[PDB]
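For reference, the structure is listed below as structure tokens.
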2 protein chains.
Amino acid sequence: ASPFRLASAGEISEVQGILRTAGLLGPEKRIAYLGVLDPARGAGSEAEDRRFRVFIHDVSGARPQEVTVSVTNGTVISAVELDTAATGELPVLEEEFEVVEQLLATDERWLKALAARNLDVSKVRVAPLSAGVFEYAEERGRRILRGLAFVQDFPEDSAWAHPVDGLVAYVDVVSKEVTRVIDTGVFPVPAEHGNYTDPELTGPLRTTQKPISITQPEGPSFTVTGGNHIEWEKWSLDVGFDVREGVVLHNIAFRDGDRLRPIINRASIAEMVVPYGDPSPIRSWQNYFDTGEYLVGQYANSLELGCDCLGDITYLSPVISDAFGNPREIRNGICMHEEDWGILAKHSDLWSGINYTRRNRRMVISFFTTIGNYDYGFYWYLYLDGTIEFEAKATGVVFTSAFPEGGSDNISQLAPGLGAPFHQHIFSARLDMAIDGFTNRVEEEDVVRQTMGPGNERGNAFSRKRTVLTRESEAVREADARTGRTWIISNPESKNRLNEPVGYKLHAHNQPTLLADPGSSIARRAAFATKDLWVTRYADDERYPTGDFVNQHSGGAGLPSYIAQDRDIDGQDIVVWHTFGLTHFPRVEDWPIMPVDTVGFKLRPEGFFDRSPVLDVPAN
Amino acid sequence: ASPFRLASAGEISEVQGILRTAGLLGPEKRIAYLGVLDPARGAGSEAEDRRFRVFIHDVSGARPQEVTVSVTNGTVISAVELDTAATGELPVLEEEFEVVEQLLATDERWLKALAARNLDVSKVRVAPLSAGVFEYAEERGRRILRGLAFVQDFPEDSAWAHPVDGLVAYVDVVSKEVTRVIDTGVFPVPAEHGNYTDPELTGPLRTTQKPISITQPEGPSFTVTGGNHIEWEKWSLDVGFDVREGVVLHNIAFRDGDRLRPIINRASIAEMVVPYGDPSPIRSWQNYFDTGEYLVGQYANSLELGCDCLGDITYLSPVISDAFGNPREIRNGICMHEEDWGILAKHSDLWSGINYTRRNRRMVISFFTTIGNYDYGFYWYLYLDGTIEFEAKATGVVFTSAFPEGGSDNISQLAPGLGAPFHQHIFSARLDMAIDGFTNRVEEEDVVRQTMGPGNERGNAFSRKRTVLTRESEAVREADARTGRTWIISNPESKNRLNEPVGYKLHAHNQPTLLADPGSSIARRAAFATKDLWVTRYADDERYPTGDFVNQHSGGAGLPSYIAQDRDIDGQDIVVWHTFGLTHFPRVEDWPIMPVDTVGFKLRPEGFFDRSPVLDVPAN
Ligand SMILES: [Cu+2]
Ligand SMILES: [Cu+2]
Ligand code: NA
Ligand code: NA
């Protein structure tokens, strides 16, 4: 019955049928995006209306459409033709990935470039890379991908070991034309292989690892009902999945005594961008919005038992649309399990003689996606004590280049002649807050040092201050690690037993934000990434920090336009957007396959509960 | 045979015998500190000399002594009388804990204070708190403890629920005199109990947690030899234990191919301080140096299987001296186990068709200690990929006070009338570095933003800079989270295959450092805590950031005096001292027993290896 249930294969085929019936999905049409819409606010006694949002591309060059369908009612609610030069191109289609290499393989300029480097065209892979928005006027309103080349010596070879630097091509994937081929000069193609399953490179595999066995003989402590409704150790939520955002959590709530207390209405990673910091013209345009441009959900891995996810695992297998509107299952695409998390609380009291130890656990909801060379794990954690955490795990193969003779300020060396351009991976978490309901506010909390003097004669006092962010113009905030800055989301109308507003505190990692010059194209397109925290008033159409259409789309949409409205956020339905990222200067240890690195954030209860919420956890 | 082996019961009894034989351990003498000394540098072909350092207190009022004994040779190497007014008092003796309450129980001023509050003296516990150094001239050269009172309603009651505010006493624990009783006025003693095993407060215990079983059917992948030498997944180290510092790691090295490569010579938590930020005269003197004043190792818990440490656990049971020089075993005081740590590396490659996943693991070496209300877990982690990490887990019961009518800028409310003064927990990790041997240097690495302009026309470039810290005067550094500041320890004489010095990068959490006014007593006594990173030239007598004697000891010793020497640290035997801490504004959720909170740091290889060191980890 849940209006938050995962999309079924049947609903997707039904959307297909409705669009077909309506004349919107003929043979030249392709689905670039399809997802279920969340229920509107209120929607109390009102019967459910499952609605789907669809972006439809036309391979014949006609304008794309944005369409909303009611699958419940079998109707098209709205359909509007898009002017992509204005509002943005549709997300990259998986079918376009191969097109760059295919078109380049018969282009005389490309072939001349490959011949100058003595490279067999049959061995040259071309990465289909998002184009962004630069100085090329002819690209405006055209679907462009840019291609960087990598040599694959044999079918199972890692092409990333062999970048072809000094060469880039631009391609119109609809008209199927190569617009530009730029060759700035030959660089040596790095020769060492990067084949991490080749015994010559690995050496003899370790025989020293003894097995670890994690089992739950009575099964897991969480229940799954209605397909995706999770109940675990007082927590309640629904696990959604969207082809753009990936795993989305809905209705995160905690059962405190008899009462189900909302905390977060919707949590997602609403954007992620990977800006590169190499000023070479071969790569200076490189910024991958994995979520907005490529749709991370679409590329979610099927996760193998005892390998990707260890322990007693419950899987969800979300269904997505292919390019024609047929359902496609991502088998075992979401892992759900609980795990031990060390000591929760411990005290050995001299005076009472009582020794007390309790163990912690967390519920884990995760998926892993692959886009080209990159592989990212997205992990949501719920802890016994009320803490909510997100962690991203970045791995894969580093994006490579040549390593310049005489070195580089913007590229590190991985292997002889092999470079790795500096870059960042920056995420935006969109947290549609509902601390004890929708009436919320945000305060910025800083530690306050105090001067030795009257009232502080020993010079030991310290304090803190909280500043309420009252309107959206005041709610674009930066980190201040030195002063221990955090942000508290509270409900001014819901007080704990000590008469203080209930709240949750967001703890950031305070990693660097977007490094690009503020006048760059990427600083405008990824404006969200320039500041650590934004707070907006909730609106149904403010979904992504970069707007609905990111591909080849300039500034003009997203967070900077949302906050211009300068809406009241002091005791209102609000949304927190937290920017957090990794800044990567690749090291030799990242090659030939990168060990996981992590980044994230957490929210901890801050006077939400009337005392510790884990007093009822049993011993041992 | 290892000169780094744990002290045996026999060695301790032998030290006792040598001191006795030498006339240094008569009936009025007490051992306040006893520990094995590390081998001197070089000590190659030279036969082993196990030496012990002892601080001897005299209960009759005579001056204490510092003594070094050769247990191998049965000799006293040196014995020197200490002037405590100058160099500091000896650490607090466990036998002195009870003395404060005992002396106060027959003092007429104390009894008057208790009677004014209608408190039964038999029910009043007194915390034996370190005194520090303030304005009281008569305390100089005297062993003083200060006492704060807490009511215990019955034998199993948590006294921390019932602080007696407005009252403090100072006591000379040698002459057995109460020097001062200060009563600033009555406060209500908070009435609610804080008994977290009482069913009335917990409610019915959860029946929802299904078991998690962690087993290793073939046993653990690490070996223990010589009592405390660990070998695990290419790592090699010796696990030491000292009554002051607790678990100390020696000779951390990694077997890279055929060659055992040193990384860290000695790693310890060399100090930890808990400064309180309440300007009330009842607590404004409160700063607990758990390591330096109380000796954290001494209070290490015996850790129960399947409770404190879960999985296939190997224990060490370190031996310490009691006050008379008799050995005392801390049964199961150190836990050692390996655990799964999620995905290590993963890539699913479109072009090669190869899908690759490997799992991570870490070796964990831990102990847990209790000092009064506080309980701290100290965890060292070694990861497959070469990462070394430390984590402290803080739990226990928060130190309480009254909560003032009309509120407080320096105390939070936990329960009706119950306060928790703001405070910090600040650690110093002493890392005697040995990156590929002893010839090391430290660089500070900051991210460098670049301006859009010539050479960076798109405004995307970013870089980094490294500054070598050449002399100790230049090596007192602060965090800069905004610029992603880290510190790299490298060996300028050992290059990787890419001709770059091998190194490790220290990643800090960039939490606030000591908040107290710089003119305070605590800013001088805990000077180390005012800055994030110090680098010194190694010296055998520079062990602690606060010097050898912290108790009632002013500034004058420790890190500020070490660096005045302004020694060369550019390619020399160096020591990194990293300050890191938690700043705690207690929340209602911390009451009546605190969920674990964590802080720490890690070091990751930075061009130490010639490629990923985990290419030889097997599948599944
Ligand atoms: Cu990266
Ligand atoms: Cu604390
Ligand atoms: Na909201
Ligand atoms: Na050293």
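All chain A residue numbers match Swiss-Prot; in order, they span 9-628.
Quick reminder: no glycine exception, Cβ is built from N, Cα and C everywhere.
Cβ neighbour count for A:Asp298 (active site, proton acceptor) (all protein chains, 10 Å cutoff from its Cβ): 24. Taken from Swiss-Prot, the feature active site, proton acceptor covers A:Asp298.
Around A:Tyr382 (mutagenesis position), the same-chain residues six or more apart in sequence whose CB sits under 8 Å from its CB are A:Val282, A:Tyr296, A:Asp298, A:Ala402, A:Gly404, A:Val405, A:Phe407, listed in sequence order. Positions annotated as active site, schiff-base intermediate with substrate by Swiss-Prot: A:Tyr382.
Under the heading substrate binding site, Swiss-Prot lists A:296-307, A:379-384, citing similarity to another entry as support. In this structure, A:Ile379 (substrate binding site) is part of a beta strand by DSSP. Taking a C-beta cut-off of under 8 Å and a sequence gap of six or more, A:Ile379 (substrate binding site) has these contacts in its own chain: A:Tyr296, A:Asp298, A:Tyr302, A:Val304, A:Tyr307.
When secondary structure is read from DSSP and collapsed to three states, A:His431 (Cu cation binding site) falls in the strand class. Packing around A:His431 (Cu cation binding site) is summarised by its Cβ count: 27 other Cβ atoms lie within 10 angstroms of its Cβ, all protein chains included. Feature annotation from Swiss-Prot assigns Cu cation binding site to A:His431, A:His433, A:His592.
Quoting Swiss-Prot on the mutagenesis of A:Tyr382 to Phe: Loss of activity.
A Cα-Cα distance of 24 Å separates A:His592 (Cu cation binding site) from A:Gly305 (substrate binding site). Neighbouring residues of the recorded Cu cation site, listed in sequence order and excluding A:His431, A:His433, A:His592, comprise A:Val282, A:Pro283, A:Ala402, A:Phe430, A:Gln432, A:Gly589, A:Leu590, A:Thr591 (Cβ within 8 Å of the Cβ centroid). Within 10 Å of the C-beta atom of A:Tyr302 (substrate binding site) sit 26 other C-beta atoms, taking all shown protein chains into account. Separation of the C-alpha atoms of A:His431 (Cu cation binding site) and A:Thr299 (substrate binding site): 17 Å, rounded to the nearest whole number. Less than 8 angstroms from the CB of A:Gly305 (substrate binding site) sit A:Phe249, A:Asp250, A:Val251, A:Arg252, A:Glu253, A:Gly254, A:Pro326, A:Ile328, A:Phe375, A:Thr377, each of them six or more residues away in the same chain.
Taking the C-alpha positions, the distance from A:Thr299 (substrate binding site) to A:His433 (Cu cation binding site) comes to 12 Å.
Within 10 Å of the C-beta atom of A:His592 (Cu cation binding site) sit 22 other C-beta atoms, taking all shown protein chains into account. If you take the C-beta of A:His433 (Cu cation binding site) and look for same-chain residues 6 or more apart in sequence within under 8 angstroms, you find A:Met280, A:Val281, A:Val282, A:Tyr384, A:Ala400, A:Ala402, A:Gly589, A:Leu590, A:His592, A:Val607. Among the recorded positions A:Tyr296, A:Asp298, A:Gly305, A:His592, the residues whose Cβ sits under 6 Å from any atom of ligand 1 are A:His592. Most Cβ neighbours within 10 Å among the binding-site residues A:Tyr296, A:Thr299: this distinction goes to A:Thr299.
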